[PDB]
Amino acid sequence: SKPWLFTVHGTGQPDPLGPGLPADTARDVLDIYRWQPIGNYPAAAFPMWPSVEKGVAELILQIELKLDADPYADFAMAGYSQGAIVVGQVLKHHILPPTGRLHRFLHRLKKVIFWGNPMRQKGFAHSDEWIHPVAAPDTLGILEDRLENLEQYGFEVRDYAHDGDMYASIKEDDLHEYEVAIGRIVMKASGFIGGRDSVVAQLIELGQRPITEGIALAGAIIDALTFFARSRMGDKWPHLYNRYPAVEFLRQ
């Protein structure tokens, strides 16, 4: 029957139906897919990880709903930036594992799309046929919990990533460089100050350099992530993507 398309926006777009790469895409294939935008998802720049957890919970919930309702319906997923983390977490830890909550839907998953993916598998990337060069072969997602062995499954994946989009394309050798580590800290933190998962708690565990230096860099990274999330800039930056190859992908 009519397949389902689940979409998760990138940082800064808390409106499921609002403008943005995954929703724009869904709107270009509504003649072949049914569309379920993922809400209850703050798409927050910081703290991001709690935002990710909400998006993950909602994506899992919705998948179960639509797919239990129509057993003959296959599905696809599409996520951008923070949205790519949400889709990536659901795939890796809820669909793929032999006892994952969504594992019974694995045989029904046909296509997954990531743009600007912090969990992007090493050396796995596709061009968006645009003004930016595809991410290089020795780069991967910044996050340590990243996708692996995607080519080993029946579904097909598109992971669009530009060099210049650093968190989507870190060089393997740079993975534990200080600036990179603090970037990972910011993305995983529950908040700046608070419990075991705060930026400050993580900075202490990291060590290497004075705490004050780590606080300052974390702040500056947060100021920049916020700048991308909620600021009118041009439409030709590397963290942005042309959605059409992904459209021609969904359309098969």
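Following Swiss-Prot, chain A shows residues 2-253, kept in their order.
Recorded method for this deposit: X-ray crystallography, 2.0 Å.
The backbone N, Cα and C atoms fix where each Cβ goes, and this holds for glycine too.
Going by Swiss-Prot, these are the annotated features:
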- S82 to A: Complete loss of mycolylarabinogalactan esterase activity (MUTAGEN)
- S82: active site (ACT_SITE)
- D166: active site (ACT_SITE)
- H240: active site (ACT_SITE)
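Overlay of Swiss-Prot feature records on the structure.
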residue	record	CB count, 10 Å
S82	mutagenesis position	32
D166	active site	24
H240	active site	19
Expressed in Å to no decimal places, the gap between the Cα atoms of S82 (mutagenesis position) and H240 (active site) is 9
Calculate the distance in Å between the alpha carbons (Cα) of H240 (active site) and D166 (active site), and round it to a whole number.
-> 5
